[PDB]
Amino acid sequence: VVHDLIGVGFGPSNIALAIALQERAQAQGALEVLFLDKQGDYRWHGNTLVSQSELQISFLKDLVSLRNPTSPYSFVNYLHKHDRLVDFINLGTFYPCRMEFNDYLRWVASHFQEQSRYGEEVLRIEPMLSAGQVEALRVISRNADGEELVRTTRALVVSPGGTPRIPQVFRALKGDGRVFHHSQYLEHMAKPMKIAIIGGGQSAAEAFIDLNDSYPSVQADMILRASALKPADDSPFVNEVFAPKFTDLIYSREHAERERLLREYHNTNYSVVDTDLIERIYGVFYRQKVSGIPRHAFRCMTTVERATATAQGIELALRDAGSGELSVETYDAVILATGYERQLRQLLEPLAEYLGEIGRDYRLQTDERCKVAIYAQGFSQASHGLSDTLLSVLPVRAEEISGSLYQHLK
Ligand SMILES: Cc1cc2nc3c(=O)[nH]c(=O)nc-3n(C[C@H](O)[C@H](O)[C@H](O)COP(=O)(O)OP(=O)(O)OC[C@H]3O[C@@H](n4cnc5c(N)ncnc54)[C@H](O)[C@@H]3O)c2cc1C
Ligand SMILES: N[C@@H](CCCNO)C(=O)O
């Protein structure tokens, strides 16, 4: 009945953690562990897996290799197990398609069937009081059939990923199927049509290229408030900001200096597009100048000031900061390629009375009444750096959280 650890989510963060726990098991004893994921059939951002979607990190930053290249869960071992390693080598790329990395993640996760529970959404975590002290946590979940489940645990790891960021102007249109966040792209995309894409980062660029390449009757407008698509910085000195060593460095810094570092290196990860994809998009617009056929529009320096549902489509009032002018365009669909927030608090709401920043070891600081350990993954960019929301340091974070957990449970 009483688990050692329950995890919210079984994406890369918690899969990497399950591996690190398994490595420690022989020397330190196997723990009683469950990871719950709301997806019935696990995919890694499955509704974003368009034909042109390259991984934006080296395959060597897989779930294990930075810690343990001899792990059977390395991307290289995965290829070898699928009789594909020589073929992959002939490709000569560090960047597999995201569809292949999705297959890799599913393959790794399929080794943890005793620990995973799919189709279970965690709704809230409650304190189990015993003589005034929180000795355990109640994890309340709902399965796909709508049944409630209640489980008990000594420790919790919260790794639910981000939530879609919706600009305020589009909030009134929640529930209108014509407006959707890029995270649901494939679900909604599944006859001359006009589609607006809001944003100018990697997701907006991928959405645009997919429309251009696969939906010949779609006229796409990239609507971005910034002046240009700008390239993602992965040059090698800059890229050291993702190294495991940087985690210690940023954590050691005072708050003003942490914020300065994050501002300085913002363009390694946010509001930026892979250089080759920028060149591809620029080429699409350049060819329109050659042909005189303006299928698509690049609306830079443009802000959506109003968005209204009409019988004819979604009407957007567009302010061009270059000219100060307002125009009105109507679209058949609007894709919000506007990224994600990391906040996660109905989940942890019943524990608000006991909470504090996060520790170096990713443990939420609680007052002395709380005897249980709660960890969170992907919510600590402010203190641990730009690797926090990415695949970048997962093998090392997994070793760090798993170490701390054993130390706590000893
Ligand atoms: C489109 C896209 C592309 C990306 N590409 C890259 C890339 O190329 N390289 C890179 O390094 N990073 C990339 N990222 C960053 C991404 O955050 C990480 O790669 C990684 O997915 C984070 O792992 P995670 O397990 O912390 O979160 P997630 O992968 O988001 O997993 C969270 C899991 O929690 C589950 N969940 C959420 N709420 C609940 C609930 N309450 N109960 C139960 N389960 C729940 C979800 O079903 C999900 O499976 C990308 C992100 C996106 C959105
Ligand atoms: N350049 C980073 C990954 C950045 C991913 N951003 O989308 C790294 O090498 O860890």
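Throughout, chain A uses Swiss-Prot numbering, with the displayed residues spanning 9-198, 206-359, 361-372, 375-428 in order.
How was it done? The header gives X-ray crystallography, 1.9 Å.
Every residue, even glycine, has its Cβ placed from backbone N, Cα and C.
Under the heading FAD binding site, Swiss-Prot lists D45, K46, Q47, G48, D49, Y50, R51, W52, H53, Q64, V130, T407, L408, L409. Following the DSSP three-state reduction, the secondary structure of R51 (FAD binding site) is coil. Counting every protein chain shown, 15 other Cβ atoms lie within 10 Å of the Cβ of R51 (FAD binding site).
Listed in sequence order, the residues of the same chain lying 6 or more apart from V256 (substrate binding site) and placing their CB within less than 8 Å of its CB are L276, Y280, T283, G403, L404, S405. Look at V256 (substrate binding site): DSSP puts it in a helix. According to Swiss-Prot, the substrate binding site annotation covers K69, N254, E255, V256, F257, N284, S410.
Here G215 (mutagenesis position) comes close to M237, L239, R240, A241, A243, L244, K245, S286, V288, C315: these same-chain residues lie at least six apart in sequence, with C-beta atoms under 8 angstroms from its C-beta. For the published mutagenesis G215 to D, Swiss-Prot gives the following note: Loss of function.
Taken from Swiss-Prot, the feature NADP(+) binding site covers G215, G216, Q217, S218, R240, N284, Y285, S286.
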Neighbourhood of ligand 1 - binding-site residues from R51, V130, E255, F257, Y285 with Cβ under 6 Å: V130
Diameter of the NADP(+) binding set by C-alpha atoms, the set being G215, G216, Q217, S218, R240, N284, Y285, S286, in angstrom: 18
Binding-site residues listed as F257, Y285, least Cβ neighbours within 10 Å: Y285
Alpha-carbon spacing, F257 (substrate binding site) to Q47 (FAD binding site), which is rounded to whole Å: 29
C-alpha spacing of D49 (FAD binding site) relative to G216 (NADP(+) binding site), in angstrom: 28
Listed in sequence order, residues not in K69, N254, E255, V256, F257, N284, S410 with Cβ within 8 Å of the centre of the substrate site Cβ atoms: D249, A258, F261, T283, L404, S405, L408
Residue from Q47, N254, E255, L408, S410 whose C-alpha is spatially nearest that of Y285 (NADP(+) binding site), among the binding-site residues: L408
